[PDB]
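Participant: I have a structure I would like to understand better, so I am pasting it below and will then ask my questions one at a time.
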Amino acid sequence: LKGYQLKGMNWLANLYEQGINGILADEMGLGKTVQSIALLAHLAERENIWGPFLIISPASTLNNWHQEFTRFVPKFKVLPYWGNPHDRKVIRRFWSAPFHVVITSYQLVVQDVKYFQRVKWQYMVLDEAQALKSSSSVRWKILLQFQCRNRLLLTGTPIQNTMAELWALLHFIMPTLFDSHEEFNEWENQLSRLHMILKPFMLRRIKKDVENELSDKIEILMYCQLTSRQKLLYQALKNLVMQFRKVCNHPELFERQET
Amino acid sequence: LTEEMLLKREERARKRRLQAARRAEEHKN
Amino acid sequence: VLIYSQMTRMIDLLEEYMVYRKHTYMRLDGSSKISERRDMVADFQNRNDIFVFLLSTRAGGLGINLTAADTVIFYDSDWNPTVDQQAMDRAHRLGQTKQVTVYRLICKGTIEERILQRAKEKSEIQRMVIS
Ligand SMILES: Nc1ncnc2c1ncn2[C@@H]1O[C@H](COP(=O)(O)OP(=O)(O)O)[C@@H](O)[C@H]1O
Ligand code: BEF
C-alpha cells in the first residue's frame, strides 16, 4: 500500500473497534478504492469476511470498481447487480455463501430495495455519496432504512453546498447527536466548533501531503465574443435562463438555418 | 426413492451455478 | 484533449462538426449504456487512435480514471462548483504523468459572468470552510 493509505486503514480499523462510523474524504486520484480494499482485507477475524459487502456505487463506476476487485486481491469474489431484469433476477436468486462483495447503482438499490431487505449485510460502503445531500429524496430514506451495524463512506469533494447537505451528511453518519435541522444551524466561533466536532470521525489529505511528484495543473480562462446573429438574438431576448444560455452558447437551437 | 429427487436437486443447483457463472463472464466484459 | 459539455443538443452539434472535420469522435454520455461506457473506457487506455473524447460532467467525469489525456477543455460553465472539479481531477489523478492543463471557454461577460462569479464565491467558501 502507501503510508497515508496504511494510516487511514489503521484509523478505520480503530473506528470499527470503537464502533464509530465516519467518512473517508480524500482528493481524487489518491487511492480511495485502494484504501477501501485494504480496509476490507484488514478484516481477518472472520466477522465481516463471512458476510457480504454491499458496495453502493454510482452506475458509471461499476466496471472500474469491478476490475479493482478482480485485480487487487485474487480472493474477494464479486457478484455484480446491474443489467437486464433477467440477469439481475438470476443473480438475486443465486444467493437467495460466496456473495463476498456486491456492486449496484443508486437507482437499482432503491427500486429493488425489497430484494436487499431480505438479505442480511455484514458491511456497507456507499462510494461517491456526494449525491446523498437532499434528505427529502427517496434515496436518503431508502438508504437510512437499511439495517446495518456499520456504515462506511469514501465520498470525495464533500459539502460545498448549503447547510441542508451538512444536516443530511451528519444525520446519516449517526441518527443520534443530531435531532433537527434548525438545531444544527444553531450549533469564527461557529466554524471552529464545527471543525472540532468533525475532527475525530473524519480524515483529509489534500494534494500536498500525498502528491510527491504531480505538476500543478494550469487553469486558463478564455473569453469569447458573440457573433452578429448571436447579437441580433441577444437584442431580441433583452427587448428566461435556459433559453438565454442556449441562445448564447449557440443560435442553431432556436433557429436552424434554412435552405 | 427420495435419492432421485435429491440428486435432481443438486443437478439443478449446479445448472443454476453454471448459468450464474455464464452471466458473470458475460458481465466481465 | 478531453472535452466536457452539458447539453446533449450541444454535444450533437459538436459531433456534427467533429464529423465535418476529421479529428475522430468518441463519446460516452448518459444515454450510452453501461457496457458501452466500460468498453470505451477500456479502449481509451491501451488504445491511441481516439484523439479526443467527449464527455458530460455527471455522466463521465465522476469515477472514470481518464489519466491518458493531458488537457481538459470545458466548453461550458456549471452553476454548482465542485462538479468541473471531479472532471479536472479525473484527468489530473495519479497516472497523468505527461501534463495537466484545464482551459475554460467562457463568454465576454454576457450572462456567463454571473455564473463564474457565483462559482468563484462558492469555491472560496468550500475552500475555507474545512481547510
Ligand atoms: N498502491 C498503488 N499502486 C498502483 N496504483 C495505485 C495505488 N494506489 C492507488 N493507485 C491508483 O489510483 C487510481 C484509483 O484511485 P481512485 O480510487 O479513483 O482515487 P479517488 O478515490 O481519489 O478518485 C488507480 O488508477 C490506481 O492506478
Ligand atoms: F476521482 Be474518483 F474516480 F471518484
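In chain A, numbers come from Swiss-Prot; the residues present are 518-613, 622-712, 729-780, 808-827, in order.
Any Cβ shown, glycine's included, is placed from N, Cα and C.
Annotations per Swiss-Prot:
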type: BINDING; residues: A:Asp543, A:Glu544, A:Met545, A:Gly546, A:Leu547, A:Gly548, A:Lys549, A:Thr550; note: ATP binding site
type: MUTAGEN; residues: A:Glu653 to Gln; note: Abolishes DNA-dependent ATPase and nucleosome remodeling activities
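On this model, are these features tucked inside or out on the surface, and what's nearby?
Facilitator: Cβ contacts within 10 Å of A:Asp543 (ATP binding site), excluding its own Cβ and spanning all protein chains shown: 24.
Under a cutoff of 8 A between CB atoms, and with a sequence separation of 6+ in the same chain, the neighbours of A:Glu653 (mutagenesis position) are A:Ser574, A:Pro575, A:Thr578, A:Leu679, A:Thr680, A:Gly681.
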Participant: When the Cβ positions of the binding-site residues A:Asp543, A:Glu544, A:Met545, A:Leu547, A:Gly548, A:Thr550 are compared with the atoms of ligand 2, which fall under 6 Å?
Facilitator: A:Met545
Participant: So which of these recorded positions, A:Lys549, A:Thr550, A:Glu653, get their C-beta under 8 angstroms from chain C?
Facilitator: A:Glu653
